Amino acid sequence: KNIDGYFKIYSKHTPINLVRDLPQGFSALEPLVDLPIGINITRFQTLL
Amino acid sequence: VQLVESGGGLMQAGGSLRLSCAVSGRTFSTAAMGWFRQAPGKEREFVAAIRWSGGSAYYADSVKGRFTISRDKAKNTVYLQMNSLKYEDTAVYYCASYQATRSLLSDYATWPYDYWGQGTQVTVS
Amino acid sequence: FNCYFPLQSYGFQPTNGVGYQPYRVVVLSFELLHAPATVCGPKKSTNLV
């Protein structure tokens, strides 16, 4: 999320065994980074 | 800045002529250029002005609809197209540079400018 | 007609009124984020009890 021009990244890694979809359950994402960018963003893409 | 005009000469009434004036140095992106003329024994008179950004043009009444001013930003050159030349158009034409930016284009008709070219004589028979 | 350039120049002459004289302006905004506070005053720190 990019709020007020500050790019906040929260994340969580968990092991799973499923080939179908998102596992059902509950787990929290801890903050990792806060980038003070001020960059207006409207689109994004992934890189593999 | 240095302003250098070219293209003056003798032409018959009814013809058309393109003036060139190259602008160099610290060319402001949000300024304007104007052409003015002074006939022997007369005061300097505004002819036409063009804003460098956007290219909007303003013309004196004596030439509006006949003359066209244009500029090529990449080449830093402004042009005065003097169509339908008349006897009264005989004068020295000077290319002039504005640094100050005005919100109202018409103000460039009366503003005292900063730098002036040397002038090139056009004489209409 | 009804088509104007949005900007206009300032007239800064040495003889201008103080109201019209140029003023340099810096605006400091102070911010407390989802982050450690990293801009602190010169106040010296002390031992912990």
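Note that chain C carries Swiss-Prot numbering, so the residues on display, from first to last, are 486-534.
Each Cβ is built from the backbone N, Cα and C atoms, and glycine gets one as well.
Quoting Swiss-Prot on the mutagenesis of C:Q493 to Y: Reduced host ACE2-binding affinity in vitro. Taken residue by residue with DSSP, C:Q493 (mutagenesis position) is part of neither helix nor strand, so it is coil.
A sphere of 10 angstroms centred on the C-beta of C:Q493 (mutagenesis position) encloses 13 other C-beta atoms. Among the mutagenesis results in Swiss-Prot, C:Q493 to N has the note: Reduced host ACE2-binding affinity in vitro. The residue drawn here is the original one.
The annotation that Swiss-Prot gives for the mutagenesis experiment C:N501 to T reads: Reduced host ACE2-binding affinity in vitro. Cβ neighbour count for C:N501 (mutagenesis position) (all protein chains, 10 Å cutoff from its Cβ): 12.
One mutagenesis experiment catalogued in Swiss-Prot, C:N501 to Y, is accompanied by this note: Increased binding affinity to human ACE2.
Around C:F490 (variant position), taking its Cβ as the centre, 16 other Cβ atoms fall within 10 Å, counting all chains. Listed in Swiss-Prot as a natural variant, C:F490 to S is described as follows: In strain: Lambda/C.37, Omicron/BQ.1.1, Omicron/XBB.1.5, Omicron/EG.5.1.
Counting only residues at least six positions away in the same chain, no Cβ atom sits under 8 Å from the Cβ of C:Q498 (variant position). In the three-state DSSP reading, C:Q498 (variant position) counts as coil. Quoted from Swiss-Prot, the note attached to the natural variant C:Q498 to R states: In strain: Omicron/BA.1, Omicron/BA.2, Omicron/BA.2.12.1, Omicron/BA.2.75, Omicron/BA.4, Omicron/BA.5, Omicron/BQ.1.1, Omicron/XBB.1.5, Omicron/EG.5.1.
Under the heading of natural variants, Swiss-Prot lists C:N501 to T and annotates it as follows: In strain: 19B/501T.
Neighbour count (other Cβ atoms within 10 Å of the Cβ, all protein chains): 11 for C:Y505 (variant position). In the three-state DSSP scheme, C:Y505 (variant position) is classed as coil. Quoted from Swiss-Prot, the note attached to the natural variant C:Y505 to H states: In strain: Omicron/BA.1, Omicron/BA.2, Omicron/BA.2.12.1, Omicron/BA.2.75, Omicron/BA.4, Omicron/BA.5, Omicron/BQ.1.1, Omicron/XBB.1.5, Omicron/EG.5.1.
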Chain B sits near which of the recorded positions C:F490, C:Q498, C:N501, counting only a Cβ gap under 8 Å?
C:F490
